[PDB]
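Asks: This structure is in structure tokens; I'll ask about it shortly.
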Amino acid sequence: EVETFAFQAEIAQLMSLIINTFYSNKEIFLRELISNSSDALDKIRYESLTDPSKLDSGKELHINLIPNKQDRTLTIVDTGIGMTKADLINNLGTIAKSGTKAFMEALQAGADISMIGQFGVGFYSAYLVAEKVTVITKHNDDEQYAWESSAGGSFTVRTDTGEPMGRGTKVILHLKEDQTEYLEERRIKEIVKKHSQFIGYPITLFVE
Ligand SMILES: CCCCn1c(Cc2ccc3c(c2)OCO3)nc2c(N)nc(F)nc21
């Protein structure tokens, strides 16, 4: 059974802004998702220093980027702390609300979209290149869950009966028809070299 939630109005407004505004530098969506993955891996690495059983769901700390041109998808896979249902439904919405006012306020005054990360809300950049995102995530104290959003001001959560994932988050970007460049290898590599070269954890770019 699928549950359907409305986004806070502010969120739904920022998703509309990112989907409507004309801005060509779409490629920063990647370094936002990787930086998010980086923060998540850093959390589980810290938590584990005082409670070693934390990495029973998996010791390896890495990011994968996985492009599939048959599915039209780019997947940003991490083995970080993951996300609870509470996070999905309630708390990321709660954290983001302040983030969105600030960003929005900075944008007249002439800051830009590439600066979204500075405000705690770069997840939403995905919607620069993805017509839907699906997020698969598993945190230790909790089940694995599938959140999905085509914007539209609603998002779903379900329990995921899919391939169990141990601990972490998969960001499945279902790309817009004209965004397929983000499935080439030479594309993904340049962007990672440019904006993500110093991430303290291995990033393996899969080929097809
Ligand atoms: C806002 C920072 C925390 C949430 N978060 C984010 C940003 C984010 C914000 C809002 C989101 C979302 C993801 O999926 C659904 O809605 N990425 C994460 C990740 N890879 N791993 C963990 F452990 N947490 C993540």
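In chain A, numbers come from Swiss-Prot; the residues present are 16-223, in order.
Header says: X-ray crystallography, 2.2 Å.
Using N, Cα and C of the backbone, Cβ positions are placed for all residues, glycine too.
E47 to A appears in Swiss-Prot as a published mutagenesis result, with the remark: Strong ATP-binding. Strong interaction with HSF1, HIF1A, ERBB2, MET, KEAP1 and RHOBTB2. No effect on interaction with TSC1. For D93 to A, Swiss-Prot lists a mutagenesis experiment annotated as follows: Impaired ATP-binding. Strong interaction with HIF1A, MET, KEAP1 and RHOBTB2. Loss of interaction with HSF1 and ERBB2. Los of interaction with TSC1. Among the mutagenesis experiments that Swiss-Prot reports, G97 to D is described with the note: Abolishes ATPase activity.
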Asks: Please list the mutagenesis positions from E47, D93, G97 whose Cβ falls under 6 Å of any atom in ligand 1.
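Replies: Close enough to ligand 1 are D93, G97.
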Asks: Out of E47, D93, which of these mutagenesis positions shows the lowest number of other CB atoms within 10 Å of its CB?
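Replies: It is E47 that, of the mutagenesis positions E47, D93, has the fewest other Cβ atoms within 10 Å.
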Asks: Please classify the secondary structure at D93 (mutagenesis position) using three-state DSSP.
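Replies: It is in a strand.
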Asks: For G97 (mutagenesis position), list the number of other Cβ atoms lying within 10 Å of its Cβ atom.
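Replies: By my count, 25.
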Asks: May I ask you to report the DSSP-based helix, strand or coil state of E47 (mutagenesis position)?
Replies: helix
